[PDB]
Amino acid sequence: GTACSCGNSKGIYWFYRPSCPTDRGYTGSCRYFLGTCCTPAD
């Protein structure tokens, strides 16, 4: 995955993934150009 930002933080860029995984511990996510950015960056 690539490194993305939701404004003032870093997150993980998921290719075509509007729904973050449950196995991880993400709180918020910002829609990306192609995919989405799940934060925090784990």
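Determined by solution NMR, according to the entry header.
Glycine is no exception: its Cβ is also placed from the backbone N, Cα and C atoms.
Among the mutagenesis results in Swiss-Prot, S5 to A has the note: 2.5-fold decrease in ability to inhibit rASIC3. The residue drawn here is the original one. Cβ contacts within 10 Å of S5 (mutagenesis position), excluding its own Cβ and spanning all protein chains shown: 13.
A simple way to gauge crowding: the CB of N8 (mutagenesis position) has 5 other CB atoms within 10 angstroms, across all the protein chains here. Under mutagenesis, Swiss-Prot gives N8 to A with this note: 1.2-fold increase in ability to inhibit rASIC3 and decrease in ability to inhibit hKv11.1/KCNH2/ERG1.
Here Swiss-Prot notes a mutagenesis experiment, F15 to A, with the remark: >100-fold decrease in ability to inhibit rASIC3. The Cβ of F15 (mutagenesis position) lies under 8 Å from the Cβ of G1, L34, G35, each of which sits 6+ residues away along the same chain.
Per Swiss-Prot, mutagenesis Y16 to A or F is noted as: Complete loss of ability to inhibit rASIC3. DSSP assigns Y16 (mutagenesis position) to coil in the three-state reduction, outside any helix or strand. Counting every protein chain shown, the Cβ of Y16 (mutagenesis position) has 8 other Cβ atoms within 10 Å.
Here the Cβ of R17 (mutagenesis position) has 17 other Cβ atoms within 10 Å, regardless of which shown protein chain they belong to. Quoted from Swiss-Prot, the note on the mutagenesis of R17 to A is: 44-fold decrease in ability to inhibit rASIC3 and mASIC3.
Under mutagenesis, Swiss-Prot gives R17 to E with this note: Complete loss of ability to inhibit rASIC3.
Record note (Swiss-Prot), mutagenesis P18 to A: 3-fold decrease in ability to inhibit rASIC3 and decrease in ability to inhibit hKv11.1/KCNH2/ERG1. The unchanged residue is displayed. Around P18 (mutagenesis position), the same-chain residues at least 6 positions away in sequence with a Cβ under 8 Å from its Cβ are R31, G35, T36.
In sequence order, the list of same-chain residues 6 or more apart from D23 (mutagenesis position) whose Cβ falls under 8 Å from its Cβ is empty. Record note (Swiss-Prot) on the mutagenesis of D23 to A: 1.1-fold decrease in ability to inhibit rASIC3.
Swiss-Prot documents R24 to A or Q as a published mutagenesis change and attaches the note About 25-fold decrease in ability to inhibit rASIC3. Under the DSSP three-state reduction, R24 (mutagenesis position) is assigned to coil, being neither helix nor strand.
Recorded in Swiss-Prot as a mutagenesis result, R31 to A carries the remark: 2.1-fold decrease in ability to inhibit rASIC3. When secondary structure is read from DSSP and collapsed to three states, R31 (mutagenesis position) falls in the strand class.
As a published mutagenesis entry, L34 to A appears in Swiss-Prot alongside the note: Complete loss of ability to inhibit rASIC3 and hKv11.1/KCNH2/ERG1.
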For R24 (mutagenesis position), nearby residues of its own chain (Cβ under 8 Å, 6 or more apart in sequence): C38, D42
According to DSSP, collapsed to three classes, what secondary structure does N8 (mutagenesis position) have? coil
Could you give the Cα-Cα distance between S5 (mutagenesis position) and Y16 (mutagenesis position), in whole Å? 16
